[PDB]
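Structure record follows, encoded as structure tokens.
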Amino acid sequence: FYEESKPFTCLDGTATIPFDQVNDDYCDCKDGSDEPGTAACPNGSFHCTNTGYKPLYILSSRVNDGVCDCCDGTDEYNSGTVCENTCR
Amino acid sequence: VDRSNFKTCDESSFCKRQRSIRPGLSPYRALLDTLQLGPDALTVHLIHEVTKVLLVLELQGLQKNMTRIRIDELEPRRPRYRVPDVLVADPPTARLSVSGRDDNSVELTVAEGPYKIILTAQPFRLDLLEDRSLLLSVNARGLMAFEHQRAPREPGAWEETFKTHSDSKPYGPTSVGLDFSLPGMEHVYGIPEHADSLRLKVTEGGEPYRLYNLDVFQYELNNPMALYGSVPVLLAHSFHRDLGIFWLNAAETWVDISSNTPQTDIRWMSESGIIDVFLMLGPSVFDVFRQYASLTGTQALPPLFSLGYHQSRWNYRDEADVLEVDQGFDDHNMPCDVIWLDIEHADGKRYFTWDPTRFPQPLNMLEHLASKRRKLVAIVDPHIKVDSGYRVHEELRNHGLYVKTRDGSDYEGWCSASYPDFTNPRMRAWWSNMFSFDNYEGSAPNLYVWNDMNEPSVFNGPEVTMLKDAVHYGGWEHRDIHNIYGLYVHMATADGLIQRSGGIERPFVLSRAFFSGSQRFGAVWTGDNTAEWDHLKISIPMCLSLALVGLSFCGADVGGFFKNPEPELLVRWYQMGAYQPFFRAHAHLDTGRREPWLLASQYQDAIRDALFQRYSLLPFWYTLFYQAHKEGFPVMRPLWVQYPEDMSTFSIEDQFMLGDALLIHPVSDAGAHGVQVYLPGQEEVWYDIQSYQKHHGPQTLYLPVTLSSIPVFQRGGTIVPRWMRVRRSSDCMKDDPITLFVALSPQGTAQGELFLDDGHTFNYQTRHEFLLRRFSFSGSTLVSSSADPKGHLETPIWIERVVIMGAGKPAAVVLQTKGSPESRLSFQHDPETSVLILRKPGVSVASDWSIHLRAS
Ligand SMILES: *[C@@H]1O[C@H](CO)[C@@H](O[C@@H]2O[C@H](CO)[C@@H](O)[C@H](O)[C@H]2NC(C)=O)[C@H](O)[C@H]1NC(C)=O
Ligand SMILES: COCCCCCCCCCN1C[C@H](O)[C@@H](O)[C@H](O)[C@H]1CO
Ligand SMILES: [Ca+2]
Ligand SMILES: [Ca+2]
């Protein structure tokens, strides 16, 4: 009748988790691949899309740390530091 | 060190006079006809049988198992000094009742017992007992000596010269001294600051321990020379009891220790003032800590950032250097909270100023550090350049606030500089007001302060300090007040940082010099140490000697101040420093740069690991400091404090504990491949925090180590909170989720607390805005409850994980919390180590909750 969506598999193959454990602010993958958007993994990376300019990757520990790391300010989305776009 | 620059006992005429008095029949006797007893005190006249000088003894029983003894002249030519501002209150008394009396003795009961005091008239003696157990005797060896004030004007009793410095000594010989006997005590500790063993040595065949705040260039180890601070408090420990002696005197003091059925005798000899001594009768060491804290207060609660890592040197060159150092931490993923500015930042060592070439825009530099959520510390010393163009000098000179010589002129130390009289309350008020953002131009809320050379250090002075006959507030001589000068500098600076914020922000001030009560104002450090393995080792007994006498916020310069440490030593020093209360790397002007990313990768990695361990433990450190602030219990502790009946722990100084939960044995030898770790406790278990391997006490474990090893064990029965998400500074982390590390006792139990607040204001005290949680494990349930229901805090902090060491594999894990439906948690379990990891509890740290492990 209804076909279910498949779960998420860590890029390192260490675990299979439902997609509700992706960006859920808890580290489930040894490679940090389930938390690309949060500060939850000690070895993760956050991608600064920097629309129009050179993209950069930063440490996951710099996501919502209150410091402006990406020139587009997208690393600070729920911290109480409002970052301005400084890509130019 | 150049020992010829510092007086030995034979070169200090009052020490030589006092020490020449040998054990015998005391010439002092109490005149029992003069005895008067009131609800607060017993008073009685004493007489010296030869000189006929009359003294007054004021004997008091005090609440909390203490006794106070004060002795002064009955009819002095001029008043003797009594130490002000150290005691936090007038101590609550306990009534003395006469329970026995004859022609030569009076037995006194304290309140309704069990403590008793026996006063013997001839020779004068005091005995302190609990029921039939003799705790201490006073004047048992007849060494009491009270030099009365003679008509103002043998060798060195009056005018006295040391090297080229002449002390005019207008009041002549006025020293005071008294001995104490401690039956059953073989181990004594305290009386910092000395670069010596934790367990104090007998002084019989050498020098007494000296307490005189002094700047000792290139100080050496294992000797009793006086260093920068002086805390005249001695603790005595045995299997049966703990006692403390607090000798409230601010003058140069020498302490003789002798042994003798086992018994230790202590003799205190002070240049001036009265005899004012508190006997702290315990019976436990924690009772002695509470007793002493009731007298002099508790450790000030450090703002959280000050418990992070501090990067310093003499000197960061300019704004570009500070900003490069800041960026270096971030480029190398090494956390750091504070960058320090030594004396080269000011305009030619005019404090409260900035070098216009090196630091032209200090507010901009501070704004850059604030954008990284970091702080800066600037040095501010208590010597003021004699310069008519310098506003600070002009104001102090115009208001007559400098220390004076006898002729009334402002004292000038040539190299010139004048010394503000910090003993004058108006001078301290002026100093505090100088820290306002309007007065200290270029300062900002993320700028904190370091008080150095506050002994005071005087380059052309005798023993590199102030002349004995300089004159202070109220007409007191420098000899009367010396050991509290530094404390007043520390106090006034702390008050300045509080006042500039309108009383909201907690201060952070590091001080070199200190006295009893200095714990109330900030941190202290062991001064100018050296980049050598034996100085790394001595950081433990020096900070433990400080912890025992209430100064919990202690540290030593990481890497050593003088000379260049080899990379292996620098790594081991970061590891040691990472587990000590005040954690700062600092280095002398002539050393090579030693920022941790300058080393080869293996060394950088081991240092980063140490920094990550420290940052993750910040919630634990903060909670231990809250307990120090509330109870007066030390943060860093000798093993005997936790194992008072284990005689094998009484002298241990190559390991220590943090609270009751972590035992640390840092590697402190070059080329070490293992360490001998003593794990105490008859029915205790210890978990290696790296491997999770469980070890049963008591045992000596030979633990293998590598360069990155920091031997740390968690005690069974404890719960340690950590922030596992290590960020660049503590401000970045202070709203993050917590991981609880539960180490099960053999009975399957554990407990631990957690203190949280905004990390930097007095709101915890003025608004009760904080949390104090208790975590408790028993049976198969972990519970969070309030340890102080008055504390409420709006916080996003949640519990992200629970790690349980010594647990079996459950069938189900259930979380209950008011306002939520019952939750089922996923978990992981390692059967080899019996480590259970509970995934994402997700509950607020402010809420009560329970997690039940089902065997189902
Ligand atoms: C003051 O001293 C009394 C007597 O030593 C302390 O009470 C004893 O505490 C021990 C544990 O350390 C018990 O074993 C004894 O049974 C207690 N004795 C009595 C007579 O109560 C007391 O704890 C001390 N109080 C303070 C505030 O330090
Ligand atoms: C016989 O001695 C000859 C040499 C003495 C020369 C003067 C030295 C002044 C140093 C002052 N100060 C001492 C502190 O403990 C250090 O941490 C600090 O870095 C340093 C600089 O402010
Ligand atoms: Ca996840
Ligand atoms: Ca950021």
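The chain as shown is numbered from 1 upward.
Here the Cβ of each residue, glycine as well, is placed from N, Cα and C on the backbone.
According to Swiss-Prot, the feature substrate binding site maps to B:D215, B:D342, B:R512, B:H586, an assignment based on a large-scale study or a structure entry. Neighbour density for B:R512 (substrate binding site): within 10 A of its CB lie 26 other CB atoms from the protein chains shown. The DSSP secondary structure for B:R512 (substrate binding site) is coil.
Within 10 Å of the C-beta of B:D452 (mutagenesis position) there are 23 other C-beta atoms, taking all protein chains into account. Among the sequence features in Swiss-Prot, the mutagenesis site B:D452 to E or N (Swiss-Prot position 542) is noted as follows: Loss of enzyme activity.
The active site, nucleophile annotation in Swiss-Prot covers B:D452. The secondary structure of B:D452 (mutagenesis position), as reduced to three states from DSSP, is coil rather than helix or strand.
Cβ environment of B:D528 (mutagenesis position): B:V216, B:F217, B:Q218, B:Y219, B:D557, B:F561, B:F562, B:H588 lie under 8 Å away, each six or more residues apart in the same chain. The mutagenesis experiment B:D528 to N (Swiss-Prot position 618) is recorded by Swiss-Prot, whose note states: Loss of enzyme activity.
DSSP classifies B:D528 (mutagenesis position) as coil under the three-state reduction. Annotation source Swiss-Prot lists active site, proton donor at B:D528.
Around B:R728 (mutagenesis position), taking its Cβ as the centre, 26 other Cβ atoms fall within 10 Å, counting all chains. According to Swiss-Prot, the mutagenesis experiment B:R728 to E (Swiss-Prot position 818) carries the annotation: Disrupts interaction with PRKCSH. Nearly abolishes enzyme activity.
Gap in the deposited chain: 19 residues are missing between B:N260 and B:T261, whose Cα atoms are separated by 7 Å. Apart from B:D215, B:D342, B:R512, B:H586, the residues listed for substrate, the same chain places the Cβ atoms of B:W314, B:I379, B:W450, B:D452, B:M453, B:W525, B:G527, B:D528, B:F561 within 8 Å of the centroid of those Cβ atoms.
Spanning 36 unmodelled residues, the distance from B:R153 to B:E154 taken between Cα atoms equals 14 Å.
Neighbour counts of Cβ atoms within 10 Å were compared across the binding-site residues B:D215, B:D342, B:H586; the minimum falls on B:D342. Largest Cα-to-Cα span within the substrate-binding set B:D215, B:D342, B:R512, B:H586: 17 Å.
Closeness to chain A is evaluated for the recorded positions B:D215, B:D342, B:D452, B:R512, B:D528, B:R728 by Cβ distance, with values under 8 Å counted; counted residues in sequence order are B:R728. 3 residues between B:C415 and B:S416 have no modelled coordinates; the flanking Cα atoms are 5 Å apart.
Per Cα geometry, B:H586 is the residue among the binding-site residues B:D215, B:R512, B:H586 nearest to B:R728 (mutagenesis position). Taking a Cβ distance under 6 Å to any atom of ligand 2 as the criterion, the recorded positions B:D215, B:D342, B:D452, B:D528, B:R728 reduce to B:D342, B:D452, B:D528.
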